[PDB]
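**Q** Have a look at this one.
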Amino acid sequence: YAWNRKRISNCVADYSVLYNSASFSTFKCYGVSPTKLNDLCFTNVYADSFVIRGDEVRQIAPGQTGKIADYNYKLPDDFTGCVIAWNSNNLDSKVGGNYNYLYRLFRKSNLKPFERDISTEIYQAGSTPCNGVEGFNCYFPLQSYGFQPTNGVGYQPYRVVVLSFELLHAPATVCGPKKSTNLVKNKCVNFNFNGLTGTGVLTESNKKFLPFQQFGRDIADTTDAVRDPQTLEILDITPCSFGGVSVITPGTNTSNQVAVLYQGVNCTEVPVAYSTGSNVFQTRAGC
Amino acid sequence: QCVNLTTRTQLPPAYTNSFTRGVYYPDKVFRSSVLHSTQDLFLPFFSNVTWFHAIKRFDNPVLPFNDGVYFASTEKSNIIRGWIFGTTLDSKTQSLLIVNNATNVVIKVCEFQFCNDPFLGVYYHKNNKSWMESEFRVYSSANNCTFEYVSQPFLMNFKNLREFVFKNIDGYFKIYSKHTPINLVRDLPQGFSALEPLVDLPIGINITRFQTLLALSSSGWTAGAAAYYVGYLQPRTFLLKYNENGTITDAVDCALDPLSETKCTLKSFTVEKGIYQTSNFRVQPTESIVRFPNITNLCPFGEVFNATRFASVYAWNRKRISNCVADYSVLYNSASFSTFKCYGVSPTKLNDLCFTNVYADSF
Amino acid sequence: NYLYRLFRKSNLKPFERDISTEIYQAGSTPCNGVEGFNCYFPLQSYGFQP
Amino acid sequence: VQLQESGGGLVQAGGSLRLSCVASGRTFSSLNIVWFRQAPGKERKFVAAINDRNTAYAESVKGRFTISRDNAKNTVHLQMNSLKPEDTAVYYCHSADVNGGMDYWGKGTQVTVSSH
Amino acid sequence: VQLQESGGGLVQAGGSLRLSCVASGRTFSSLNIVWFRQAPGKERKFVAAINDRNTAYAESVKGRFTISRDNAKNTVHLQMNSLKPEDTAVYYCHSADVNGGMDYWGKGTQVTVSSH
Ligand SMILES: *[C@@H]1O[C@H](CO)[C@@H](O[C@@H]2O[C@H](CO)[C@@H](O)[C@H](O)[C@H]2NC(C)=O)[C@H](O)[C@H]1NC(C)=O
Ligand SMILES: *[C@@H]1O[C@H](CO)[C@@H](O[C@@H]2O[C@H](CO)[C@@H](O)[C@H](O)[C@H]2NC(C)=O)[C@H](O)[C@H]1NC(C)=O
Ligand SMILES: *[C@@H]1O[C@H](CO)[C@@H](O[C@@H]2O[C@H](CO)[C@@H](O)[C@H](O)[C@H]2NC(C)=O)[C@H](O)[C@H]1NC(C)=O
Ligand SMILES: *[C@@H]1O[C@H](CO)[C@@H](O)[C@H](O)[C@H]1NC(C)=O
Ligand SMILES: *[C@@H]1O[C@H](CO)[C@@H](O)[C@H](O)[C@H]1NC(C)=O
Ligand SMILES: *[C@@H]1O[C@H](CO)[C@@H](O)[C@H](O)[C@H]1NC(C)=O
């Protein structure tokens, strides 16, 4: 009855405990998979948490009739976020009866999803007048949940959490956790610095970046340096060694022995992938 | 809490020249010993910049935030107490607060009810041989607060320069700064400084007008000696020169004068003797004329569309429409149709074209 | 009341109206007049119902 | 401009009826007629069409009818022969002009026929 | 910790009562209050939630209950009018922020309405 809306933003939405914890009996998201949550960014989230009857949890899912969905909490069929529910009889059960958790019982009409009607003025079931505060056909619209430690299956208090959020109408400020990998130099690696793509070899640099500068570019406006985002340091980027391969050969009717020239390639990178060697001479035109 | 300080001397907003100030780093990309041209919202070279005092005279008018604003405050004996941002400033929409102090700074973003005279109070010499601060009146209440982090202090005749550039692109509020001593020269100093960025704010709202905030009963009062500069930025290409250290030691306005245009085309600061082709010349139109035949009879779209008898598909009714003024707006705006598709033209532009011959095929 | 054309020898050219009620030669072996399980009527009716 | 269909009285099985579809127009000879059939509450169907040079009937009325033209009057007429009690329908008549596609649909006439 | 509760007592019909709910803290301008009552031997039902500056009451407490808050001393006063014997209940008052956190449980005071 008294669900409250929370503003969640400017943070990171890692579920490393939320999904890997067994305390939630149903990690259900109707728009995304549990795996895709950490790999995707999101927008402002209106988290909704409440405890309802165990046999009425079907009314939490959209497109369902009943007193709960009609009177206190309705959801739309296009819901995208996550609904998390489990059993919390111990957490929210009272020895005398946990009747604080209340569900609305009567309304003039069925409401719409995401509506807060705290106004509860006189309601009449029939056409007979209902003046003052009491009278015939003036039935109370609120009933307490039967939350007791002796409740059976489907009758114990079940905590339900709804991570309802809307997208495509606000700037994206919340993303999933961002991973890091052990840094390696002097090797041709597929680097990824703050989302930057490309392949190259990392190398400690003599360049002195300014504190706010995170990228280095030459006259051709292509990246050649990058500031390390964890341990601030500037690393040169050099394209992995390449060049044409030329086969020095005499005539076939003279001999079938050939020599191979790796144009513009130092002899060190030749055996990376005639890589055995046994004949090496590094000229100015290649190996 | 807010008090209307209505006592001020009638001074019109003076002007002055912004010689070579307002250049920041347009991007976080290191460049070494190279000259680079990038076009963004910069402060024009040798532009006229608004002149404000604080004397007696308390200048604090609402000013628009059209596409970036340059703020410089040659204000010794610090009394500058932040800025106002937003579009409504009456608690209906989200608004931005920036403040300052000796060792603290707060960036406050809420739907703020701003009074017509928002200022920070400063009492004077309470027998404690020092000035203390209290009684700040910038808003009334905090209704919808979202973004409220606390940074570290940035507080460093006049001897301090506090040139700040505020830009809001894609909802990201950018702040640039640079502090350097000033030796006389009451106007903007004759020197080139680059404003390193300070913060980036994911506000995601629209800012259309701003306001400055200063320190400080109310009627018949004198403002402390202050002077701050307000210039407006427009999109103009520049040519920024980076040294070995990577700092912008000089820049050229690509559209200032023909020499600057030639420097911009040659991508160099020094220009060899000769003739250089530059951007082309043209005369822009001064007024737009429209000439249509003065036929007054409205086209028979009424019975073309709302005809009760629509024939079969193999007997599609072809009606001739000509020699009339056809108003397609009434058809387009009326959403009673489930499919209003035009292929060779656009439905919105139909009210500007005069057609040779129109066929109507109703079925 | 709304009838449509269904049988024709070929695709009609753009902006062409064909109202010929003559029997289409549907079958491989031509049949003339009325119809059987062949040379059926080229007009069928929309079953427009609320 | 319009078409009116009158007739369809009460007759006996095997009798002859004379139904006329007089048309308000001036070139109805070009507007060849098509006769349509609807059962009393069942799916619709066609009957016949004297499309100028030749004719075309339906499976239920195959050759049993003598379709006629009144070109000097710009009216159409159908002759009903070998009538059956299973042909209790509401015959129609329609014509669409060649130029400026348009319909002149009528109203209908009962084809009630007794059985004994 | 807990929420301090007072204002309860045993009174006859037509009297005046004023329940009190005070929540310690420094953010009273953003606090939201939800009320409840639990009759002895009967169900515990919601009474009145005053959130932000909005007020509302249930069927049996509308008009009878005049909810109010004191921003100066973090006090909530509920004026009690039109005492009814069936409303004898223990009232649990709740305090929370706009998020719904900072949940402290009120002990509840003994309120009794005497019949005549
Ligand atoms: C990000 O975290 C890493 C690890 O916590 C920081 O690296 C440490 O930095 C301190 C300060 O120089 C060193 O004493 C440690 O030896 C570093 N540890 C490792 C594992 O590298 C790093 O400084 C943090 N990022 C920033 C910008 O400070
Ligand atoms: C000095 O100024 C700072 C802000 O730049 C003050 O700190 C904040 O002041 C606002 C004003 O309402 C409060 O809402 C924040 O809670 C304050 N934050 C902190 C961390 O203090 C600071 O109070 C000022 N100092 C004095 C002595 O007034
Ligand atoms: C780039 O910055 C560095 C450091 O601020 C400058 O190098 C120092 O300059 C001072 C002043 O001449 C010398 O006393 C130091 O010995 C220099 N240190 C080093 C390590 O060189 C440098 O001059 C700056 N370069 C430019 C072009 O501004
Ligand atoms: C190579 O020499 C042989 C000698 O028998 C000759 O037949 C052949 O044509 C020669 N090939 C070329 C390409 O000259
Ligand atoms: C700035 O405005 C003043 C207004 O009088 C004008 O005189 C001056 O020429 C302007 N500056 C420039 C560079 O045009
Ligand atoms: C045609 O009908 C629609 C809806 O019945 C109406 O909105 C429109 O105004 C009509 N056309 C004219 C020309 O009045």
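Residues 14-68, 77-177, 185-244, 254-400, in that order, are what chain B shows, numbered as in Swiss-Prot.
Method reported for this entry: electron microscopy, 3.0 Å.
Quick reminder: no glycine exception, Cβ is built from N, Cα and C everywhere.
Heads up, here are the entries from Swiss-Prot:
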VARIANT   B:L18 to F  In strain: Beta/B.1.351, Gamma/P.1, 19B/501Y
VARIANT   B:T19 to I  In strain: Omicron/BQ.1.1, Omicron/XBB.1.5, Omicron/EG.5.1
VARIANT   B:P26 to S  In strain: Gamma/P.1
MUTAGEN   B:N121 to Q  Partial loss of biliverdin affinity
VARIANT   B:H146 to Q  In strain: Omicron/XBB.1.5, Omicron/EG.5.1
VARIANT   B:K147 to E  In strain: Omicron/BA.2.75
VARIANT   B:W152 to R  In strain: Omicron/BA.2.75
VARIANT   B:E154 to K  In strain: Kappa/B.1.617.1
MUTAGEN   B:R190 to K  Partial loss of biliverdin affinity
VARIANT   B:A222 to V  In strain: 20A.EU1
MUTAGEN   B:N331 to Q  Reduced viral infectivity
VARIANT   B:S371 to F  In strain: Omicron/BA.2, Omicron/BA.2.12.1, Omicron/BA.2.75, Omicron/BA.4, Omicron/BA.5, Omicron/BQ.1.1, Omicron/XBB.1.5, Omicron/EG.5.1
**Q** When you measure from the Cβ of B:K147 (variant position), which residues in the chain that are at least 6 apart have a Cβ under 8 Å away?
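**A** Listed in sequence order: B:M153.
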**Q** For ligand 6, which among the recorded positions B:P26, B:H146, B:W152, B:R190 have a CB under 6 Å from it?
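**A** Among the recorded positions listed, not one has its Cβ under 6 Å from ligand 6.
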**Q** Inside 10 Å of the Cβ of B:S371 (variant position), count up the other Cβ atoms and send me the figure.
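**A** That number is 10.
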**Q** If the criterion is a C-beta within less than 6 angstroms of any ligand 2 atom, which of the variant positions B:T19, B:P26, B:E154 pass it? List them in sequence order.
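**A** Cβ under 6 Å from ligand 2: B:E154.
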**Q** Let me check the 10 A CB neighbour count of B:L18 (variant position). How many other CB atoms are there?
**A** 18
**Q** I need the least crowded one of these recorded positions (B:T19, B:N121, B:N331), counting other C-beta atoms within 10 angstroms of each C-beta.
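**A** Ranked by other Cβ atoms within 10 Å, the recorded positions B:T19, B:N121, B:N331 bottom out at B:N331.
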**Q** Return the residue, from the listed recorded positions B:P26, B:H146, B:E154, B:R190, with the maximum count of other C-beta atoms within 10 angstroms of its C-beta.
**A** B:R190
**Q** With B:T19 (variant position) as the reference Cα, tell me which of the recorded positions B:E154, B:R190, B:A222, B:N331, B:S371 is the closest one.
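**A** In terms of Cα distance, B:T19 (variant position) lies closest to B:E154.
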**Q** Reduced to three states, what secondary structure does DSSP give B:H146 (variant position)?
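**A** SS state of B:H146 (variant position) = coil.
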**Q** Could you tell me which of these variant positions, B:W152, B:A222, has the greatest number of Cβ atoms within 10 Å of its own Cβ?
**A** B:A222
**Q** Can you tell me which recorded positions out of B:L18, B:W152, B:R190, B:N331 are within 10 A of B:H146 (variant position) by Cα, answering none if there aren't any?
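**A** Matched recorded positions: B:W152, sequence order.
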**Q** Quick check: of the recorded positions listed here (B:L18, B:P26, B:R190), which one has the Cα closest to that of B:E154 (variant position)?
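**A** Closest by Cα: B:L18.
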**Q** Work out how many Å separate B:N331 (mutagenesis position) and B:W152 (variant position) at their Cα atoms, rounded off.
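**A** Cα-Cα, rounded: 77 Å.
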